[PDB]
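Engineer: Have a look at this one before I ask anything.
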Amino acid sequence: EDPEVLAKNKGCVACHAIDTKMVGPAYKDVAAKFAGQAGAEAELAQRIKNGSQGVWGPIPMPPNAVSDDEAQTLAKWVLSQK
Ligand code: HEC
């Protein structure tokens, strides 16, 4: 649905904010970082779904219980946070 709704329902808000650094990077900072990079949406989608570690630091993001569709919706929305 609404990406902010997914962000709540899927537990992203425990570790991320749009404008504030929490455990995970702020979405505003992600958007800025991956600005101007080819394939950023698809890569962020797979990382949201499957987890990552060492992209932003040593703390891992565990895998999230989201579908490909949800992951894509989230990735697109994160990248748009200007
Ligand atoms: C705490 C256990 C987390 C949960 C729940 C979510 N994220 Fe996360 N995220 C977390 C960390 C520690 C990191 C940095 C990982 C790293 O490799 O350094 C991230 C990273 C992201 C990113 C940036 C890309 C990446 O580093 O993999 C995005 C776009 C992101 N996270 C989004 C996101 C979404 C949409 C979440 C709910 C489905 C979510 N995260 C949850 C920590 C945690």
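We're sticking with Swiss-Prot numbering for chain A, so the shown stretch reads 23-104, in order.
This deposition comes from X-ray crystallography, 1.9 Å.
Keep in mind that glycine also has a Cβ here, set from the backbone N, Cα and C atoms.
Checked Swiss-Prot, it gives:
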VARIANT   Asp24 to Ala  In strain: 129/1224
BINDING   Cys34, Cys37, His38, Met83  heme c binding site
Engineer: What whole-number distance in angstrom separates the two most remote CA atoms of the heme c-binding residues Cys34, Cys37, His38, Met83?
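Structural biologist: It comes out at 11 Å between the most distant Cα atoms.
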Engineer: What Cα-Cα separation, expressed in whole Å, is found between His38 (heme c binding site) and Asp24 (variant position)?
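Structural biologist: If we compare the Cα positions of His38 (heme c binding site) and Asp24 (variant position), the gap is 17 Å.
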Engineer: Around the recorded heme c site, report the further residues of that chain (criterion: Cβ within 8 Å of the mean position of the Cβ atoms of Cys34, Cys37, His38, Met83; site residues excluded), sequence-ordered.
Structural biologist: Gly33, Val35, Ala36, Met44, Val45, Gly46, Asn86
Engineer: Would you please pick out, from the binding-site residues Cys34, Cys37, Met83, the one with the fewest other Cβ atoms within 10 Å of its Cβ?
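Structural biologist: Lowest Cβ count within 10 Å among the binding-site residues (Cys34, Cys37, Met83) is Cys37.
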Engineer: Could you state the CA-to-CA distance between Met83 (heme c binding site) and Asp24 (variant position) to the nearest Å?
Structural biologist: 22
Engineer: At a 10 Å cut-off from the C-beta of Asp24 (variant position), count the other C-beta atoms across all protein chains.
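Structural biologist: If we count other Cβ atoms within 10 Å of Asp24 (variant position), we arrive at 10.
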Engineer: Determine, to the nearest whole angstrom, how far the Cα atom of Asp24 (variant position) is from the Cα atom of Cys37 (heme c binding site).
Structural biologist: 19
Engineer: Using a 10 Å radius around its CB, how many other CB atoms surround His38 (heme c binding site)?
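Structural biologist: There are 19 of them.
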Engineer: Which of the three DSSP states, helix, strand or coil, fits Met83 (heme c binding site)?
Structural biologist: strand
